[PDB]
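J.: Pasting a structure below so you can have a look.
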Amino acid sequence: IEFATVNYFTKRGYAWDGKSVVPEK
Amino acid sequence: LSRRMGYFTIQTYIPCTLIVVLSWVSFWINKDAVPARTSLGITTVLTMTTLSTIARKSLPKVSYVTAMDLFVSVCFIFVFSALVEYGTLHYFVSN
Amino acid sequence: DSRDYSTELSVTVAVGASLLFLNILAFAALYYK
Amino acid sequence: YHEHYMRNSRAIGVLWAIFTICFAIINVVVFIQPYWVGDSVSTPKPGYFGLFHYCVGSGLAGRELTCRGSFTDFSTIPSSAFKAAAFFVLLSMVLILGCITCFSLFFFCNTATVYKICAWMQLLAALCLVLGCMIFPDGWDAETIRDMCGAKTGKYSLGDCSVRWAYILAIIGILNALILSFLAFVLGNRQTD
Ligand SMILES: CCCCCCCC/C=C\CCCCCCCC(=O)O[C@H](COC(=O)CCCCCCCCCCCCCCC)COP(=O)(O)OC[C@@H](O)CO
Ligand SMILES: CC(C)CCC[C@@H](C)[C@H]1CC[C@H]2[C@@H]3CC=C4C[C@@H](O)CC[C@]4(C)[C@H]3CC[C@]12C
Ligand SMILES: CCCCCCCCCCCCCCCC(=O)O
Ligand SMILES: CCCCCCCCCCCCCCCC(=O)O
Ligand SMILES: CCCCCCCCCC
Ligand SMILES: [Cl-]
């Protein structure tokens, strides 16, 4: 159920690609 | 004589209810996550099938439904309906 | 045991008439333009 | 005037849902409780019977009401008429529970559509209840029902026994179901204004 709740709030369908730098918020 | 229900509550009713809730969880998974929802539905059906086997261990092979058999059958209908619902949704959204 | 069923039927008819009359009040609130 | 009409429609819808829940309670109670017909002073044996269940007395100046029958096992039902009536009452109960489930559709679907959906489903529940109440007396000619009530009983022939609270409550449920169906129809056709 926790995973279901987590997935409900996932916006993008693609994961991190490694090379791209993540601008932290 | 009156039967006690701790066994049947812990081992049959609560597991069946929770498997039904997990079948409901498929509705909240995002559409187009077809492998996830299909696996969830079909494996919930498999788990319900496994759970329905231990219902009749105590009983003889009586040829009528009991309350426990009715409950397990209704839960199986619910998970089956959830899987068929997602199948219909995917078919009508693809085209 | 007194094998008669009048008070039971009396209360049954009473509650039935009460619910029915409530529904007729619903009609009265409805059809009234 | 518009706010008055909106408040009246909302309140009438809420009360209609409340009465729908009440009718569902009535349908469940009449389906379960075995008090459709009852013994009388002239009855040779004491007991009663519902749609499918039946309790009869042994006849030794004591209750000892041996109880047999169950919808879940159709073999125990005395007659095919009783089986058909019990099935129809169950179908009516399923229909009204379906509308109580469809109350949730007011969140998403248009109010007229949901109102008319429960209007038709309550109408069908009412017709099923009528069919059950009409078919249930046909089984009074069953051998066990005749044994309990007496030889005077028969198809549409009450004889010595008496109708108990469950049968009259079922008739009240028929009336309430038809009324709720009409109320739902008019509410669906009225909310458009
Ligand atoms: C022990 C027995 C337990 C049985 C209980 C079973 C529980 C059954 C499930 C849910 C009930 C709650 C459902 C609430 C739904 C009500 C939601 C609601 O009010 O909707 C508005 C209309 O209002 C309306 O006039 C509709 C009015 C009719 C609502 C009828 C249901 C009222 C239920 C209230 C409960 C009463 C207390 C009962 C406890 C005993 C408009 O909407 P909205 O513009 O956003 O878009 C709709 C579309 O048209 C456009 O998107
Ligand atoms: C899907 C939703 C809308 C409706 C569900 C209908 C449910 C509540 C109905 C369908 C079958 C019904 C059961 C059918 C037979 C019996 C045997 C009887 O001796 C007690 C009631 C009992 C155990 C019923 C209880 C209610 C029941 C479980
Ligand atoms: C059958 C129950 C399954 C449980 C599914 C859990 C997913 C819950 C998702 C809803 C989270 C709350 C949403 C708040 C609304 C908002 O976005 O602000
Ligand atoms: C026998 C049931 C199998 C399970 C079917 C689940 C998904 C069915 C989707 C709807 C099928 C009906 C649509 C027919 C459209 C057409 O004419 O091709
Ligand atoms: C007091 C007896 C209660 C019987 C159950 C009512 C069921 C309502 C279904 C919504
Ligand atoms: Cl039973």
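Residue numbering for chain A follows Swiss-Prot; the residues present correspond to positions 329-353, in that order.
Looks like electron microscopy, 2.8 Å, at least that's what the header says.
Using N, Cα and C of the backbone, Cβ positions are placed for all residues, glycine too.
Feature list, courtesy of Swiss-Prot:
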MUTAGEN   A:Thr333 to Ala  Reduced potentiation and activation by the agonist alphaxalone
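Can you walk me through where each of these features ends up in the structure?
T.: DSSP gives A:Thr333 (mutagenesis position) a helix state. Sequence-distant neighbours of A:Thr333 (mutagenesis position): no residue of the same chain at least 6 apart has a C-beta under 8 Å from its C-beta.
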